[PDB]
Number of protein chains: 2
Amino acid sequence: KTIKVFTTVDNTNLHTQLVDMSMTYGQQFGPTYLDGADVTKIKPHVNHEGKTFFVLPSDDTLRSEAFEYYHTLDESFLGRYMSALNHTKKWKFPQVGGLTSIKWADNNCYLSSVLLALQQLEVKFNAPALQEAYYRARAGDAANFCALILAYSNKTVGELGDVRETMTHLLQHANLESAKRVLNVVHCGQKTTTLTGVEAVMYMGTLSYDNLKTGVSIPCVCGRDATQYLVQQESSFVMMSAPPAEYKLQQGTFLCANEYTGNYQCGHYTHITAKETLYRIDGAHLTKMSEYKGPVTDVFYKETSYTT
Amino acid sequence: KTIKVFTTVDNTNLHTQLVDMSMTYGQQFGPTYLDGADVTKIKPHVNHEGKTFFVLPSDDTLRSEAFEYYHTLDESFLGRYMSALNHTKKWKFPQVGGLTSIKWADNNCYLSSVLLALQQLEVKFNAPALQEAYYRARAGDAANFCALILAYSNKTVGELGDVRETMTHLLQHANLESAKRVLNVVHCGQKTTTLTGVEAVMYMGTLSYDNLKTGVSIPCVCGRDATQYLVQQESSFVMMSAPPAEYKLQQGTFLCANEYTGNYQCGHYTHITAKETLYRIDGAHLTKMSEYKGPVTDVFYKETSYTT
Ligand SMILES: *[C@H](CC(=O)Nc1cccnc1)C(=O)NNC(=O)CCc1ccccc1C(=O)N[C@H](C)Cc1cccc2ccccc12
Ligand SMILES: *[C@H](CC(=O)Nc1cccnc1)C(=O)NNC(=O)CCc1ccccc1C(=O)N[C@H](C)Cc1cccc2ccccc12
């Protein structure tokens, strides 16, 4: 009933242990975490041999730093953070196109594009732990960042993610009230709305800021075809996201964008950024072009302020 | 290739005609309408024997009154209005509980409750044609009203309707800008919105004004559980509509309500109104109780104004 397993508590040294398939990991080790999860209540699985679990021998006052350093009220948070940081360190982050991409491993797509896109944005987080990493990530010590990206998103190493939904969780912890967007929709009746923070910088429906500024079609109204348009946006960038579609990107049209090529929950994120000429990144790789044409789910535009 | 069919152009006199199954109704009669529809492009169906079609021998300047009298830019509108008014007259509207219900015929449910509920509301339409009928409907000459209710909703005699979706089309033509509602939703980010007219008096989500005023749970936020609540409502009544659910009605709690007992698009609307004691109407019928307990999709509350 034994499987060989590596146990680190410091992520510096490792230890080799044996574990009973008959007992919960907690019974034998205490609180235990593997690849971003909380296996502390789980019996051992035979696929788990040859893996490195992060064990955290419990503590009642580590919550000093917890809500402080990490801005979370999850007892599990650090156990998930660290057991991912083990793996995350094993990835290779090379600086490419000036930014810092992630050699594909354990399904990095979303994390690459998320990280490829969070350099280029004017954003400062309200949890110190992110600040450090972001800047370790710009220089190249990004393993701390992807680990927190996982833990904030509640994701596991190797679990596919949607780039859009991931940032929702990172943007909850950043400079929010500083930002403002206003929109009005109109047939019979009419409706104007203002959103603060993350709400204000994220849109689901079109990839074109211009259309949002021009015209964009919305339901109920009374029947089915109102128009909604942007009235005011007070924020440093904008994210425009739609179900993946074919789209046109030109230099200076857009900050950056990322290209999803697959089915609903099975696809491939590829990040494009606009510099000298368009620069497309896929893991370590890169293609640079003066035209694009592909399938995009997300486009990025820098912006100062706009009033209608 | 002949079926016997009755042709009125004045809805006073009838004529008996024969029609070729080989030709479109227009080829033989001109523009032709049956039971609220525009059969003028359709070949005859053999079920159509023994029916009374409304024929409108075309006209280019009847649009004088059209957008005027009826507030529509449908050439078909009057042809649909009148061919329904034929049938609608054949129904029996008895005044019950003080209001005026509709003896069940051709699936009246929604029209009964809609009509049972549009007496009790403080609303004045912006098309004269409705004004007349509404008041013919309060006295009992309601056939003109249900006919327009059909034509405004684009429904046919005998086609089941959702009470909620029907009023959307009648409320497009009523006192709108006079009314105002404001709502704010809040996790990370926050969002406040104002709606004008019909938008402002109709809600989909709960049956309880009180909850809307108390608390009501809404998605995205960042994750999935914001709270939205009512800030200001400036209007004469309120409609609260939800997918049909079990609900509690007490006298003086609510203006009126209607009870849907069936599957999604196959069910039964039953209207309840609060007077001396609760008064439930089903076609001509009526039960009056001091308690209720049933399945409701729509509840009505009179209101003057409210500020948070
Ligand atoms: C990595 C994929 C990968 O590893 N590719 C390989 C590289 C090298 C070698 N082999 C393979 C990855 O992270 N993929 N992410 C992923 O699948 C996430 C999809 C997902 C997950 C959760 C929620 C939503 C989604 C999602 O649908 N995302 C796409 C971009 C949005 C989308 C797609 C299709 C239809 C649709 C409709 C409406 C809204 C979005 C939408
Ligand atoms: C009449 C039914 C009838 O004739 N009953 C009889 C009387 C005497 C003798 N025999 C029979 C009628 O008009 N029924 N209306 C109807 O079926 C309309 C349903 C409908 C139609 C179009 C769009 C929506 C709907 C609808 O679903 N309405 C219900 C009230 C809302 C509902 C119901 C179930 C689930 C659900 C979920 C979400 C939102 C609404 C919702």
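Note that chain A is numbered according to Swiss-Prot, with residues 1543-1728, 1731-1852 shown in order.
The deposited model was determined using X-ray crystallography, 3.2 Å.
Cβ atoms are placed via backbone N, Cα and C, with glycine included.
Feature list (source: Swiss-Prot):
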{"type": "ACT_SITE", "residues": "A:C1651", "note": "active site, for PL-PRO activity"}
{"type": "ACT_SITE", "residues": "A:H1812", "note": "active site, for PL-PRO activity"}
{"type": "ACT_SITE", "residues": "A:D1826", "note": "active site, for PL-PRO activity"}
{"type": "VARIANT", "residues": "A:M1563 to K", "note": "In strain: Isolate BJ02"}
{"type": "VARIANT", "residues": "A:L1663 to I", "note": "In strain: Isolate SZ3 and Isolate SZ16"}
{"type": "VARIANT", "residues": "A:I1762 to L", "note": "In strain: Isolate BJ03"}
{"type": "VARIANT", "residues": "A:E1790 to G", "note": "In strain: Isolate Shanghai QXC1"}
{"type": "VARIANT", "residues": "A:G1806 to V", "note": "In strain: Isolate BJ02"}
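This view paints the features noted in Swiss-Prot onto the structure.
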residue: A:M1563; record: variant position; CB count, 10 Å: 12
residue: A:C1651; record: active site, for PL-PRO activity; CB count, 10 Å: 24
residue: A:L1663; record: variant position; CB count, 10 Å: 18
residue: A:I1762; record: variant position; CB count, 10 Å: 16
residue: A:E1790; record: variant position; CB count, 10 Å: 9
residue: A:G1806; record: variant position; CB count, 10 Å: 13
residue: A:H1812; record: active site, for PL-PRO activity; CB count, 10 Å: 14
residue: A:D1826; record: active site, for PL-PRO activity; CB count, 10 Å: 20
Recorded positions close to ligand 1 - of A:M1563, A:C1651, A:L1663, A:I1762, A:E1790, A:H1812, only those whose C-beta is under 6 Å away: A:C1651, A:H1812
Conformational class of A:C1651 (active site, for PL-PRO activity) under the three-state DSSP mapping: helix
Alpha-carbon spacing, A:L1663 (variant position) to A:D1826 (active site, for PL-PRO activity), which is rounded to whole Å: 19
Between A:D1826 (active site, for PL-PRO activity) and A:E1790 (variant position): CA-CA distance (Å): 18
Å between Cα atoms of A:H1731 and A:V1728 (gap: 2 unmodelled residues): 6
Minimum Cα separation from A:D1826 (active site, for PL-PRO activity), reported as the residue among recorded positions A:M1563, A:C1651, A:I1762 that achieves it: A:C1651
Conformational class of A:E1790 (variant position) under the three-state DSSP mapping: strand
Mapped DSSP class for A:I1762 (variant position), helix or strand or coil: strand
Residue from A:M1563, A:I1762, A:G1806, A:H1812 whose C-alpha is spatially nearest that of A:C1651 (active site, for PL-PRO activity), among the recorded positions: A:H1812
Candidates A:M1563, A:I1762, A:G1806, namely the variant positions, that fall within 10 Å of A:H1812 (active site, for PL-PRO activity) by Cα distance: A:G1806
Cα distance (Å, whole number) from A:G1806 (variant position) to A:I1762 (variant position): 27
Secondary-structure category, per DSSP, in which A:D1826 (active site, for PL-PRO activity) falls: strand
